[PDB]
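Worksheet: one structure, shown below.
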Amino acid sequence: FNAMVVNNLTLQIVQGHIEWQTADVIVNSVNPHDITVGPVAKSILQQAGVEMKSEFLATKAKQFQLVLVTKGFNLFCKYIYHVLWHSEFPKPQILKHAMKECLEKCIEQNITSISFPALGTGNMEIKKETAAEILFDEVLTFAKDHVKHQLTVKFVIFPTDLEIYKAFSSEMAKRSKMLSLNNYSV
Amino acid sequence: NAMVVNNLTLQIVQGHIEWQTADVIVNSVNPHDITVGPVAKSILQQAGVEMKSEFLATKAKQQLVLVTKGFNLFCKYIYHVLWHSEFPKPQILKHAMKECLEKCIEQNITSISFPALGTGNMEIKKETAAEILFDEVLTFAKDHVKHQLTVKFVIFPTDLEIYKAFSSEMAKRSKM
């Protein structure tokens, strides 16, 4: 209920702060017009510092798009993948496609570990169970399709959000019932 | 090359330890000289020379593991495994692994990357070093089931044989 392995991919569920993560890539969630708002966005901006914002605006104005990439500044990561929640598209669709785009960028950069927050869960954005359903659909699809790329994928739930943590645990549990899984016990 | 046992994930990885991203990256050193060895050299180059200043400060002031910050590594801490010559090398490995995983709980560490301590300098048969390393990781998983940990073993891409020993060892343990 906290970690499984499928082919060349490890998937972990973690209670903690995304902005205090150590990974190749940490994943932000933002309004494209304003990245100073939201639990994740706020925490990642505070932690990384204000120069991450300068770069964001430079790369936006230049026009780099569901995912925009910056460096990590004061995060313990190399890159940040800022997921851009454009209002013009249905929120389950943005999630689906943004997840695909995040994992494809992983292969494009020999990224070996990437940490996501509970994307989509937001507030009245997407039913907790659906967001987890979708997140796991993408991670598993990638694992089947990209078996030669070793990758650790974390979902970091904020310690207070016990219900989101529960949805995610519960979702993994179901998926394992339906999979080989290199999981053991001692 | 990856399995999960209780609340612990264990991965076997081809790459550079010094280019790792973890809470903790694990060095291997001669205590009186940390500029020698593949691992030691790579970690010193990457982290830079201030990691050496701190090493000497912490050593002189005052033990199988000495802890520094990570400087230019993508880590919070470095656990320098000190290979004191007065003790058998299989013993240092065993106890230094134990002490590294204990420090993980002490410092609330969620991921730690180890090179294959004792497969190089100290001569130990690659199979034995793997046997021992997996002994400790599994024991920790049983004994410390409430502490989530990711543990990586990072073999340099050239040594297919050490990677092979390590793969092969994990494979057996899965059967058990």
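Heads up, chain A uses Swiss-Prot numbers, so what you see runs 309-372, 376-497.
Structure method, as recorded: X-ray crystallography, 2.7 Å.
Positions of Cβ are set from backbone N, Cα and C atoms, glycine also.
Here Swiss-Prot describes A:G346 to E as a published mutagenesis experiment; the accompanying note says: Reduces the binding to poly(ADP-ribose) by 50 percent and prevents increase in DTX3L-mediated histone ubiquitination without affecting ubiquitin ADP ribosylation, interaction with DTX3L and STAT1 and DTX3L catalytic activity; when associated with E-147. DSSP assigns A:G346 (mutagenesis position) to coil in the three-state reduction, placing it in neither a helix nor a strand. The Cβ of A:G346 (mutagenesis position) has 19 other Cβ atoms within 10 Å, all protein chains considered.
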For the missing segment of 3 residues, report the Cα-Cα distance in Å between the flanking residues A:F372 and A:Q376.
7
